[PDB]
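The structure appears below as structure tokens.
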Amino acid sequence: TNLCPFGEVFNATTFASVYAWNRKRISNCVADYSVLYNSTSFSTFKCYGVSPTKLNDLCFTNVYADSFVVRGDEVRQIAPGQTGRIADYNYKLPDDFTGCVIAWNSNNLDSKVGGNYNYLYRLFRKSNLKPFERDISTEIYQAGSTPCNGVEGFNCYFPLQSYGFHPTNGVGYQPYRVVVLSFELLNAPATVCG
Amino acid sequence: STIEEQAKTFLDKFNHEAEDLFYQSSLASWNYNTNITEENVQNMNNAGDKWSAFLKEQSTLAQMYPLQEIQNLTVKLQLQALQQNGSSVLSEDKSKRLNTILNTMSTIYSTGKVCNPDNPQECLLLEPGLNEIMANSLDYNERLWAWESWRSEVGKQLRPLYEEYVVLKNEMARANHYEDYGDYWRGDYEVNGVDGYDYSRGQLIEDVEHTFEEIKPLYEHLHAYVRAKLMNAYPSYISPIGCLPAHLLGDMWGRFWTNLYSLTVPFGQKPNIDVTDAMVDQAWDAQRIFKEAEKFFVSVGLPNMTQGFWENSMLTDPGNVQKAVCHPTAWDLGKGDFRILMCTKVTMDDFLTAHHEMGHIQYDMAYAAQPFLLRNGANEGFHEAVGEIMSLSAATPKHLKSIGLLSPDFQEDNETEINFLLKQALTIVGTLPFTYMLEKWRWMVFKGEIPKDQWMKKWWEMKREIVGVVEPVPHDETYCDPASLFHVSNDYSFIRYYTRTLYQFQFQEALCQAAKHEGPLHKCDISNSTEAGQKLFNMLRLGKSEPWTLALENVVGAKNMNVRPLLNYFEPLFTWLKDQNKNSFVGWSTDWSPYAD
Ligand SMILES: *[C@@H]1O[C@H](CO)[C@@H](O)[C@H](O)[C@H]1NC(C)=O
Ligand SMILES: *[C@@H]1O[C@H](CO)[C@@H](O)[C@H](O)[C@H]1NC(C)=O
Ligand SMILES: *[C@@H]1O[C@H](CO)[C@@H](O)[C@H](O)[C@H]1NC(C)=O
Ligand SMILES: *[C@@H]1O[C@H](CO)[C@@H](O)[C@H](O)[C@H]1NC(C)=O
Ligand SMILES: [Zn+2]
């Protein structure tokens, strides 16, 4: 009957990259999303399947909280049935998503003078990812047909680009920390509700 | 596996690299522009060199993609914009020679200074002294001296440099499978591979010549009226049927006739509209000016400026402890960062310049969704036209009455209307013959139709035939008078101003038809009209991803330039001149010269 460690995933000093997003397994506790909804500091909370106030008096087996950093125009791609760079090559969400994403501007924390390039995103890939799949490999992406043996050359280049986050960037280019809450149902007994 | 997918991936990588690099370059240049030191210039030059080296490497990598197997129009346009090798197509020594010639011409122009032998120790440069003499002085001898002295100081030193520049640019263009450098310039308006909206590089010549043939009567009436007024001001120096002397056009070259308003005012007893006093009384500052401009722009349905614009842009003179080159410019640094750097004073001129720069910023915000290489106007004349139409709408007495800067008891009559129209015509209609003549001369020179021993002769006879301006002193072939202009000696195209002047009136007439404006066009205003705002945005957000003919059709319904809107705008002034010139001559003869005795 303890509180779920939401502060460690929401108030972490650093966030994972979008291509290497971290998944936290939260269970065996109690959770209250009322303060999370009424925080009013988040610029995006959009889901279809459960209401923010109805998911409180309803509990599941396990929950997953994925966190990463994207641009401002790239927040819309974190949603079911969406396409693009992040939806295909970085973060794929299925159509049957029972949760939604919490996004908020973080230009003051995740952007410093000169550009905060600690956040990277996968730009090219041979195919799209599966739901909840993650690819951390750094093998050189081959665009043509001639082999190049993992070196920078024609049609060969490193398949990871760093986000350039400046404090004076536009709203569509400011680092938006996205927290994705996913919920699922299995035969396991309910562990987290109060 | 085809060439299409490989080109798409290459462009996708180039976009996400060049965006960051260009953003860093622009950020360094801005930090230099708001805080000018030596280390700031060092940082700015380092960032610009990084950006240029990256661009060269990417163009080299792109040159290895055959464009003949490219099907997508957008991918083809991006690959074509990136594959412009330019100065690298020549050898190394020839490229260094060309760069040396360009820098030498730029330095000779920017550091030029000439003065009479009365005292060779004290005299001013072009910008602060010669422009003032050309604008404000009314002495024939002083203006003639300044004109001839600047010509003999600049053109005489630029003539062989400009000839070598011409032959080197011709070689560069013929190495790029172009007919000449003028063809490389005209390639900005060329559209290929699109049916119905295609455009060649001689089609532009024909369109410009046709539009100027249509303009000729209005400019002829304006020229006759200006000549009559100047002969009333200069009694012993102007002929009844002769052309206009070059040194009496209000500036060093005669590009604009704005400074002839004091000499050519229709009704001097009627004071022109000036709302600076109402701004001073109502405690208007730079922030208030820009807020009113934003309110005007959102009235037509365009989105307001972002928070970063107000937080980062320099709207006032930053004191005196630190210097800043605050010429009004609209900054599109990329990655959603738009700024305006301008020392805004509480005047009406700055009130209109604010609207101009806000129009530039709105056009920049419009096509931000386009890829990096497709973030620009439809051609080199859409940005300035979109900027000028907003100032035109803001300058009307109706808008000044609506925002409170004009009292409701103001009596808008035909006299102030004629005064404002004549000022607008001196600003606008006076530059079209000069621009057309200069671009035609440059084109004919690059095309080889003008040999070296006839440059100045053909230039001045084209002046007499087209512009109606006769040189005050006889010039032989040792002069290079065309190179005295900034845009010529610094390798800049010049037809963009003609296309801007035509497109701005096309846009204005289209929006006024969409806004259901009743009455003359010079009294039109687009404020409080979301229909015309949406019609404009439909062309704004295109960028250069579609043929400029399609972007023009998206607003005016035509696939080419149209000059009827300009005449619809200036027809009250036209009837006024037609009634005023009934007792005078309208035209000019090429035989008379100011040195003929
Ligand atoms: C993160 O810290 C802020 C400030 O103390 C607090 O208001 C917020 O509730 C914290 N986040 C969570 C999930 O508790
Ligand atoms: C302007 O530049 C100088 C030297 O580069 C620096 O010392 C100064 O702090 C700068 N001004 C501001 C406001 O930062
Ligand atoms: C060109 O590529 C873009 C990339 O998404 C695509 O949207 C567009 O339909 C393509 N055009 C053609 C004519 O294939
Ligand atoms: C626009 O309409 C509003 C409301 O009718 C009015 O207050 C405002 O003065 C109008 N502005 C212009 C420029 O017509
Ligand atoms: Zn401008």
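Numbering of chain B is taken from Swiss-Prot, so the residues present carry the numbers 19-615, in order.
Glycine is no exception: its Cβ is also placed from the backbone N, Cα and C atoms.
Residues or ranges marked as active site, proton acceptor by Swiss-Prot: B:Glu375. The number of other CB atoms found within 10 A of the CB of B:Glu375 (active site, proton acceptor), across every protein chain shown, is 25.
Within the same chain, the residues at least 6 positions away from B:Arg169 (chloride binding site) whose Cβ sits under 8 Å from its Cβ are B:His493, B:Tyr497, B:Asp499, B:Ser502, listed in sequence order. DSSP assigns B:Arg169 (chloride binding site) to a helix. Per Swiss-Prot, the feature chloride binding site maps to B:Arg169, B:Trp477, B:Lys481.
If you look up Swiss-Prot, you'll see B:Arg273, B:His345, B:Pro346, B:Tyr515 marked as substrate binding site, on the strength of a curator's inference. Secondary structure at B:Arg273 (substrate binding site), as computed by DSSP, is coil. Residues within less than 8 Å, Cβ to Cβ, of B:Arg273 (substrate binding site) and separated from it by at least 6 positions along the same chain comprise B:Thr449, B:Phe452, B:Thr453, B:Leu503.
Marked as domain 'Peptidase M2' by Swiss-Prot on the basis of sequence analysis: B:19-607.
DSSP gives B:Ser19 (mutagenesis position) a coil state; it is part of no helix or strand. If you take the C-beta of B:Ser19 (mutagenesis position) and look for same-chain residues 6 or more apart in sequence within under 8 angstroms, you find none. B:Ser19 to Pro appears in Swiss-Prot as a mutagenesis experiment; the accompanying note says: Increases slightly the interaction with RBD domain of SARS-CoV-2 spike protein.
Mutagenesis annotation in Swiss-Prot: B:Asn330 to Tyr, described as Increases slightly the interaction with RBD domain of SARS-CoV-2 spike protein. In sACE2.v2.2; increases interaction with RBD domain of SARS-CoV-2 spike protein; when associated with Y-27 and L-386; the structure shown retains the original residue. All protein chains included, B:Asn330 (mutagenesis position) registers 19 other Cβ atoms within 10 Å of its own Cβ.
One mutagenesis experiment named in Swiss-Prot is B:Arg357 to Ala, and its note says Strongly inhibits interaction with SARS-CoV spike glycoprotein. Sequence-distant contacts of B:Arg357 (mutagenesis position), defined as residues of its own chain at least six apart whose C-beta falls under 8 angstroms from its C-beta, comprise B:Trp48, B:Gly326, B:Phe327, B:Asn330, B:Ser331, B:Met332, B:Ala348, B:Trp349, B:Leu351.
Annotation of the mutagenesis experiment B:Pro389 to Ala in Swiss-Prot: Slightly inhibits interaction with SARS-CoV spike glycoprotein. Listed in sequence order, B:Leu29, B:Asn33, B:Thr92, B:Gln96, B:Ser563 are the same-chain residues at least 6 apart in sequence whose CB falls under 8 Å from the CB of B:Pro389 (mutagenesis position).
Long-range Cβ proximity for B:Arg393 (mutagenesis position), meaning a same-chain Cβ under 8 A and a gap of 6 or more residues, is found for B:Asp350, B:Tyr385, B:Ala386, B:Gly561, B:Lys562. Secondary structure at B:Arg393 (mutagenesis position), taken from DSSP and collapsed to helix, strand or coil, is coil. The note that Swiss-Prot attaches to the published mutagenesis B:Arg393 to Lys is: Increases very slightly the interaction with RBD domain of SARS-CoV-2 spike protein.
Among the mutagenesis experiments that Swiss-Prot reports, B:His505 to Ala is described with the note: Complete loss of enzyme activity. Counting every protein chain shown, the number of other Cβ atoms lying within 10 Å of the Cβ of B:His505 (mutagenesis position) is 16.
The number of other CB atoms found within 10 A of the CB of B:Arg518 (mutagenesis position), across every protein chain shown, is 23. Experimental mutagenesis at this site is recorded by Swiss-Prot as B:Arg518 to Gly, annotated: Increases very slightly the interaction with RBD domain of SARS-CoV-2 spike protein.
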Given B:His345 (substrate binding site) and B:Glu375 (active site, proton acceptor), what distance in Å do their CA atoms have, once rounded to a whole number?
11
Do the recorded positions B:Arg169, B:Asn330, B:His345, B:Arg357, B:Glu375, B:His505 include any whose Cβ comes within less than 8 Å of a Cβ in chain A, and which?
B:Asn330
Among B:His345, B:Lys481, which are binding-site residues, the residue with the most C-beta atoms within 10 angstroms of its C-beta:
B:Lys481
Same chain, not part of B:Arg169, B:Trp477, B:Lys481: whose C-beta falls within 8 angstroms of the C-beta centre of the chloride site? Give them in sequence order.
B:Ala264, B:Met474, B:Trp478, B:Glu489, B:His493, B:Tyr497, B:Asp499, B:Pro500
B:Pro346 (substrate binding site) CB neighbourhood, other CB atoms within 10 A:
15
Roughly how many Å lie between the Cα atoms of B:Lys481 (chloride binding site) and B:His505 (mutagenesis position), rounded to a whole value?
18
I need the nearest neighbour of B:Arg518 (mutagenesis position) among the recorded positions B:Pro346, B:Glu375, B:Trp477, using C-alpha distances.
B:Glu375
Give me the long-range Cβ neighbours of B:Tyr515 (substrate binding site): same chain, 6+ apart, Cβ under 8 Å, in sequence order.
B:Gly399, B:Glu402, B:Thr449, B:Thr453
Spatially speaking, which of the recorded positions B:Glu375, B:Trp477, B:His505 is closest to B:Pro346 (substrate binding site)? Use C-alpha to C-alpha, please.
B:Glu375
